[PDB]
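Participant: Have a look at the structure that comes next, please.
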Amino acid sequence: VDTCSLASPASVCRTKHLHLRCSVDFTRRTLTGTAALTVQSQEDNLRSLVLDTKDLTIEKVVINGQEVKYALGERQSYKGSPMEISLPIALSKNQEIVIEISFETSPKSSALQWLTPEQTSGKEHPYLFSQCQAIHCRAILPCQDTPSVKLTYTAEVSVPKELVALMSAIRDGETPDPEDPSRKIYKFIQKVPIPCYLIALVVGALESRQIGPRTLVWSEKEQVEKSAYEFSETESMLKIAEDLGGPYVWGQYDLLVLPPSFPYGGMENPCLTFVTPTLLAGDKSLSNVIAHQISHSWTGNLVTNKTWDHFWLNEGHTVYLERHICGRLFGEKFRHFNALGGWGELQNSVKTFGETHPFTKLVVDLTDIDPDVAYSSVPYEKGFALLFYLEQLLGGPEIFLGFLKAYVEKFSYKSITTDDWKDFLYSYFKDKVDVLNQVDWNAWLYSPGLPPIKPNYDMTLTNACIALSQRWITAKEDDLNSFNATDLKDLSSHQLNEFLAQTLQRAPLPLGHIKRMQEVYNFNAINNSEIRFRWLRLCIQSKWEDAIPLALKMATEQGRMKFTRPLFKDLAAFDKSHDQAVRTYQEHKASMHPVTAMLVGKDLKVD
Ligand SMILES: [Yb+3]
Ligand SMILES: [Yb+3]
Ligand SMILES: [Zn+2]
């Protein structure tokens, strides 16, 4: 039972295939067309079924060439409205039928962002992009919006001829629209069964550049060159991921660099990973985000969480694989450095929510909780920490990677729970059950706060970061003159970011210290989004008024939630910038991503 879905569960019926025929109307801000669902009954004498929908307009439902009765239930907040369809003929178990639903989306669809030409790099054409994870596919089309159901799909998308449509599928040709010569139809095929949160669409003035044997990078023309360089390690990361997880089954691995309002660092849409342009640091330093999306091709897209309560299965294993990819490219001391950094991010999340907060539990009960509200670093970092702890307990990385590959093989094309994962772990490690029985399972999986055990981390690369952060924290006014640009000479960008994260954990620092840090290190000149984000938070929390315009600009010129949300929160918490923070949000709200707008609104207590 998926408590986030209002549709018939997988035990009643299952969608096997979706054939989508739609048209993108930029003037009306709507997607209109037909969703033809091939549904298999799992029960005898099946006479009706229920689908998830959210702000959809339904024109008609057609089965066997005739219109059928349907009814929309009362809206259940963020879950949308259930749509019950009356079947014309009762179905036997395993019988399949095709249900063709004619629909139209709302311009306020929570799955979509519509951009005017002014909001794009090129300034001549509009742009549209989707983001279905977790439960926004129901705001695009009627479906069993649950990851417990996997389906293949085909799609034909009509767009204005000057634009390009792309999807989470293999490109299957393009033709002029026969019904309209000012339009083009783009075709797509997804032959591997996927959960519907993996359905994705982009429409815009897109250009491509090849960067590997199975990879194109896509973006507006202005970002193509920078993107091709930034993500050049993609093929090398795919090869390592295949060695760790087994064959890459998806055919293509393309990357799409979205406009700055994209709310995540990356989204693992199959065949077409979506990424934020905030990765464009100019030195490939933020490539771990690509390693993470690549890893989801196994942990998440092949082996999927049965419900959102088990989201840590997708995230924890992906972060574990991501850190191994970067470890293979840059060494074991670097994997430990990132693992230790992740523990710090977990300390921060637990401090923010509070140690008894239910959102700090690894497995969360999402009945009546919007998954967008519950989203945090917890499933990523507490999930990673559990696997890293198990790796150490069980004999090391080579042994634990053997389990990860067997786990992917066992559960490929399926949707599983925490209990399915735990049972297989016990089965694989049957000769080490005495070791497994020492794990405090109740605490790790179901208790709030920090986990009961902290793993062992090599500190080689972290030492210089801690040492410099401690010099600044313990410094008095008479020590400020001892700091100089030479303090940073032997630090990588990763180490500079970690020095800032360590210092930010002890913020505020005195205003004189922050001013000195700018005087000697010129952090205001750094373009790297992660470093700039932590530096600005440190400035604002330390009450530097000069940083207010810089923090407001970063919070609005991009929309990656990881940055926008804490920047707005820090600005609202500083008396000097409070009013500016609220006004800026109110002015930008109408042109923000709908999910980001809702979350920033809640964080600021502005309705
Ligand atoms: Yb074809
Ligand atoms: Yb002193
Ligand atoms: Zn992820």
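Residues 5-611, in that order, are what chain A shows, numbered as in Swiss-Prot.
Any Cβ shown, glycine's included, is placed from N, Cα and C.
Below are the features listed in Swiss-Prot for this protein:
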- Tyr384: active site, proton donor (ACT_SITE)
- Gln135, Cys136, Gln137, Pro267, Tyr268, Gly269, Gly270, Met271, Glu272, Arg564, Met565, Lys566: peptide binding site (BINDING)
- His296, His300, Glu319: Zn(2+) binding site (BINDING)
- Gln135 to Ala or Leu: Srongly increased epoxide hydrolase activity (MUTAGEN)
- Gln137 to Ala: No loss of activity (MUTAGEN)
- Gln137 to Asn: Aminopeptidase activity almost absent, but keeps LTA4 activity (MUTAGEN)
- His140 to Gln: Aminopeptidase activity almost absent, but keeps LTA4 activity (MUTAGEN)
- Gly269 to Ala: No loss of activity (MUTAGEN)
- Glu272 to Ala or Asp: Complete loss of epoxide hydrolase activity and aminopeptidase activity (MUTAGEN)
- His296 to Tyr: Complete loss of LTA4 hydrolase and peptidase enzyme activities (MUTAGEN)
- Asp376 to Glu: Strongly reduced aminopeptidase activity. Abolishes epoxide hydrolase activity (MUTAGEN)
- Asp376 to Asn: Abolishes aminopeptidase activity. Decreased epoxide hydrolase activity (MUTAGEN)
- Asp376 to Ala: Strongly reduced hydrolysis of peptides starting with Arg. Small effect on hydrolysis of peptides starting with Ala. Abolishes epoxide hydrolase activity (MUTAGEN)
- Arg564 to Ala, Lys or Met: Abolishes epoxide hydrolase activity. Reduced aminopeptidase activity (MUTAGEN)
- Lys566 to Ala or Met: Strongly reduced affinity for peptide substrates. Reduced epoxide hydrolase and aminopeptidase activity (MUTAGEN)
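Please situate the listed features within the shown structure.
Facilitator: Residues within less than 8 Å, Cβ to Cβ, of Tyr384 (active site, proton donor) and separated from it by at least 6 positions along the same chain comprise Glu319, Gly320, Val323, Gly346, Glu349.
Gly270 (peptide binding site) falls within a strand segment according to DSSP. Sequence-distant neighbours of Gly270 (peptide binding site) (same chain, six or more apart, CB under 8 Å from its CB) are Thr277, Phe278, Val279, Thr280, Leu283, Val293, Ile294, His296, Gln297, listed in sequence order.
Cβ neighbours within 10 Å of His300 (Zn(2+) binding site), excluding its own Cβ and spanning all shown chains: 25.
Taking Cβ-Cβ distances under 8 Å and a sequence gap of 6 or more within the same chain, the neighbours of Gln135 (mutagenesis position) are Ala115, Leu116, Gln117, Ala204, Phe266, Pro267, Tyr268, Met271, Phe278, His597, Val599. Annotation note: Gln135 (mutagenesis position) sits in a coil segment as assigned by DSSP.
Neighbour list (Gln137 (mutagenesis position), Cβ cut-off 8 Å, at least 6 residues apart, same chain): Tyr201, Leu202, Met271.
Within 10 Å of the C-beta of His140 (mutagenesis position) we count 25 further C-beta atoms, all protein chains included.
If you draw a 10 Å sphere around the CB of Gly269 (mutagenesis position), it holds 22 other CB atoms from the protein chains shown.
Packing around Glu272 (mutagenesis position) is summarised by its Cβ count: 24 other Cβ atoms lie within 10 angstroms of its Cβ, all protein chains included.
With a 10 A radius on its CB, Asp376 (mutagenesis position) counts 20 other CB atoms from all the protein chains.
According to DSSP, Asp376 (mutagenesis position) sits within a helical segment.
Taking the Cβ of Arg564 (mutagenesis position) as reference, residues of its chain lying under 8 Å away and at least six apart in sequence are, in sequence order, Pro264, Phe266, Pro267, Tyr268, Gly269, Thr280, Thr282, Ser533.
Cβ neighbour count for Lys566 (mutagenesis position) (all protein chains, 10 Å cutoff from its Cβ): 16.
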Participant: Which recorded positions from the set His140, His300, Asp376, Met565 come within 10 angstroms of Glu272 (mutagenesis position), judged by C-alpha positions?
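Facilitator: Within 10 Å Cα-Cα: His300.
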Participant: Cβ under 6 Å from ligand 1: which of the recorded positions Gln137, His140, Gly269, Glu272, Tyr384 qualify?
Facilitator: none
Participant: Are any of the recorded positions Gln135, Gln137, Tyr268, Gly269, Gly270, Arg564 near ligand 3, with a Cβ under 6 Å from it, and if so which?
Facilitator: none
Participant: Filter the recorded positions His300, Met565, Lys566 down to the ones within 10 angstroms of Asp376 (mutagenesis position), Cα to Cα, kept in sequence order.
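Facilitator: Cα within 10 Å of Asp376 (mutagenesis position): none.
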Participant: Tell me which residues of the chain lie with their Cβ under 8 angstroms from that of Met565 (peptide binding site), as long as they are six or more apart in sequence?
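Facilitator: Residues satisfying the criterion: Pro267, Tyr268, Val599, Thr600, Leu603.
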Participant: Give me the CA-CA distance between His300 (Zn(2+) binding site) and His140 (mutagenesis position), in Å, as a whole number.
Facilitator: 19
Participant: What's the CA-CA gap between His140 (mutagenesis position) and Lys566 (mutagenesis position) in angstrom, rounded?
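Facilitator: About 20 Å separates the two Cα atoms.
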